[PDB]
Amino acid sequence: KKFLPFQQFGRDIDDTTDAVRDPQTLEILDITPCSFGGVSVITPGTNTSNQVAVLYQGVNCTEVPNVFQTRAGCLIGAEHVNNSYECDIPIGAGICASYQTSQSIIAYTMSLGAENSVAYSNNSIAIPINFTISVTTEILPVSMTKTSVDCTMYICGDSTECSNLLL
Amino acid sequence: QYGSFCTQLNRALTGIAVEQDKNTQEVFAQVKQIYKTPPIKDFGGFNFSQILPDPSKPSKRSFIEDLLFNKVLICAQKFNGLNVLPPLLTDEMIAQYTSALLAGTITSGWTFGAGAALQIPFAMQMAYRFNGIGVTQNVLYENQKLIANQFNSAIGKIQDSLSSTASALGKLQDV
Amino acid sequence: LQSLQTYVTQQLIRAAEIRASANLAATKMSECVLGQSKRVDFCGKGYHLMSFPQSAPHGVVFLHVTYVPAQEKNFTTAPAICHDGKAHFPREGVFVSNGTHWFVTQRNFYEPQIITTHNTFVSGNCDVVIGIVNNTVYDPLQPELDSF
Amino acid sequence: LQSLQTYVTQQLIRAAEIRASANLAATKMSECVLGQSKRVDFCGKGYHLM
Ligand SMILES: *[C@@H]1O[C@H](CO)[C@@H](O)[C@H](O)[C@H]1NC(C)=O
Ligand SMILES: *[C@@H]1O[C@H](CO)[C@@H](O)[C@H](O)[C@H]1NC(C)=O
Ligand SMILES: *[C@@H]1O[C@H](CO)[C@@H](O)[C@H](O)[C@H]1NC(C)=O
Ligand SMILES: *[C@@H]1O[C@H](CO)[C@@H](O)[C@H](O)[C@H]1NC(C)=O
Ligand SMILES: *[C@@H]1O[C@H](CO)[C@@H](O)[C@H](O)[C@H]1NC(C)=O
Ligand SMILES: *[C@@H]1O[C@H](CO)[C@@H](O)[C@H](O)[C@H]1NC(C)=O
């Protein structure tokens, strides 16, 4: 990007410094903040095992120090598996991790359920013959716990000075 | 010295993120087995070609979906620890549920929401969908070809309605 | 003061999440329990029969009783039937066949029957509908007169 | 800290307007799509077919 003869350094819509002009040689440089991210830990139950898989989010694997590059980021400590299964511990952008073959933490592309096809035709009706009765169940919260909190005892430890300052 | 303020914020925002994932899961994953339409399109005379997915395309997104997606920075705000996590379901998986619900609706009617899919000729299905709003079955068959034209023409205008002005998608564009 | 204000605000938001689940339960408790609901996938998963509420600590638990079909058998069909020019339609059911004869059944339980005039209603002539098939329609009112 | 706390609160509220639309879309996809409705003016304007 080429500035004007006098204009020194640029900004963005949110007035953050983006470019700059070198003093000694009139050359134009771009500033990009050096990377950050949120370290995360994928683990099965402590009772089940003590192997964990670390996930750096939005960090290229080259700058991080088994690896794998997922759209979510870099994931070290887990093995990619071509086979696809139901999701166990979701990660990001369609990748699920689980604990099964000893066993190791496997990361895989999530499977959108099974696959099925039906035979539509000009003249084909399937009419069921037998039936079964089932019993489902679901739970709905109704009321949380009633509570009450008086201010003057919380803020002030029952002293005249604090009670007369809060007034 | 300001105590545990950051932790509250991070807990709240993580709750929001998990909630968004559960929202999409609940809205779309109403079906358990992914169906798909037969290779032939003898649907009694209805041109479903706009809404069914088109193979001659990089993604499996159908025509109307493509129009909508065309109808509707990253590091600019990102300088200051404002990361944006990616959604769990990718925009291709979402377009896979939808192509199932369309496939199941056309070939099975509604009986695929209770048990498993049951084959039913489409021309016989709408006869049952009328029969639930009062008009007897004889109205459909006696005027089958007429309704096909109105229905096919109806999808004609909506495609032009979206591709005319950008004020049709006001609700998402606000978000 | 800031510490207490933040806690109060969160409660107001959280107490409005529950208020939308004590209204979706006070509704399921009405259609599901005190009646039979036709709202698909509202009460249970499948065709709905009844419900049974139960209590719980700060909540409620339902036990929906649901009806689902089991075995599907393929059959051939036809959206009408022509006997003497006049088309014949099922009053309530599909037309089904097993290769030799035709039968009329219910939508959700295979139970064949004889195609008589007692359960079909005529409409128009049979050169307009598509997919109609030739067949006979038995008449129940003939034999008793013949008996006399 | 005030400004950061303001943005969070706005999110918490605004992220509950959506939760009242996901639980509404998730309904219409269960009556209108997977079945036929009788709720007048729920699945379209008029008698609903599919
Ligand atoms: C600074 O000095 C160097 C070396 O003499 C020269 O090449 C460069 O052009 C000078 N730049 C300016 C700003 O005068
Ligand atoms: C630990 O896991 C084993 C096997 O799943 C189970 O039998 C046992 O009850 C669990 N104990 C814990 C962690 O409470
Ligand atoms: C990671 O870094 C290498 C070297 O800079 C680069 O070639 C590659 O494209 C980068 N990959 C990602 C995910 O940005
Ligand atoms: C497994 O997945 C990787 C990454 O997509 C691919 O390169 C490889 O060919 C796949 N292998 C098999 C056995 O499908
Ligand atoms: C039945 O459907 C097939 C395509 O699946 C078609 O070729 C055939 O002509 C149709 N027959 C009738 C009865 O229309
Ligand atoms: C119905 O016919 C189709 C095509 O021949 C077949 O795939 C399917 O298994 C049959 N279903 C039953 C249960 O007869």
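Using the numbering of Swiss-Prot, the residues shown for chain A are 557-621, 641-676, 689-754, in order.
From the backbone N, Cα and C atoms, a Cβ is placed for every residue, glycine too.
Recorded in Swiss-Prot as a mutagenesis result, A:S673 to A carries the remark: No effect on O-glycosylation by host GALNT1. In the three-state DSSP scheme, A:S673 (mutagenesis position) falls into the strand class.
Here Swiss-Prot notes a mutagenesis experiment, A:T676 to A, with the remark: Partial loss of O-glycosylation by host GALNT1.
Quoted from Swiss-Prot, the note on natural variant A:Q613 to H is: In strain: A23.1. Taking the Cβ of A:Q613 (variant position) as centre and 10 Å as the limit, one finds 19 other Cβ atoms among all the protein chains shown.
Secondary structure from DSSP puts A:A653 (variant position) in coil. According to Swiss-Prot, the natural variant A:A653 to V carries this note: In strain: 19B/501Y.
In the shown protein chains, 15 other C-beta atoms lie within 10 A of the C-beta of A:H655 (variant position). What Swiss-Prot notes for the natural variant A:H655 to Y is this: In strain: Gamma/P.1, 19B/501T, 19B/501Y, Omicron/BA.1, Omicron/BA.2, Omicron/BA.2.12.1, Omicron/BA.2.75, Omicron/BA.4, Omicron/BA.5, Omicron/BQ.1.1, Omicron/XBB.1.5, Omicron/EG.5.1.
Within 10 Å of the C-beta of A:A701 (variant position) there are 9 other C-beta atoms, taking all protein chains into account. For the naturally occurring variant A:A701 to V, Swiss-Prot gives the following note: In strain: Beta/B.1.351, Iota/B.1.526.
According to its DSSP assignment, A:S704 (variant position) is coil. Cβ-based neighbour count (10 Å, all protein chains) for A:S704 (variant position) stands at 14. Where Swiss-Prot documents A:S704 to L as a natural variant, the accompanying text is: In strain: Omicron/BA.2.12.1.
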When distances run from the Cα of A:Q613 (variant position) to each of the recorded positions A:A653, A:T676, A:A701, the nearest one: A:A653
Rounded distance in angstrom between the Cα atoms of A:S673 (mutagenesis position) and A:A653 (variant position): 9
Which listed residue (A:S673, A:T676) has most other Cβ within 10 Å, given these are mutagenesis positions: A:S673
Integer Cα-Cα distance in angstrom, A:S704 (variant position) to A:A653 (variant position): 34
Cβ neighbour count (within 10 Å, all chains shown) around A:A653 (variant position): 26
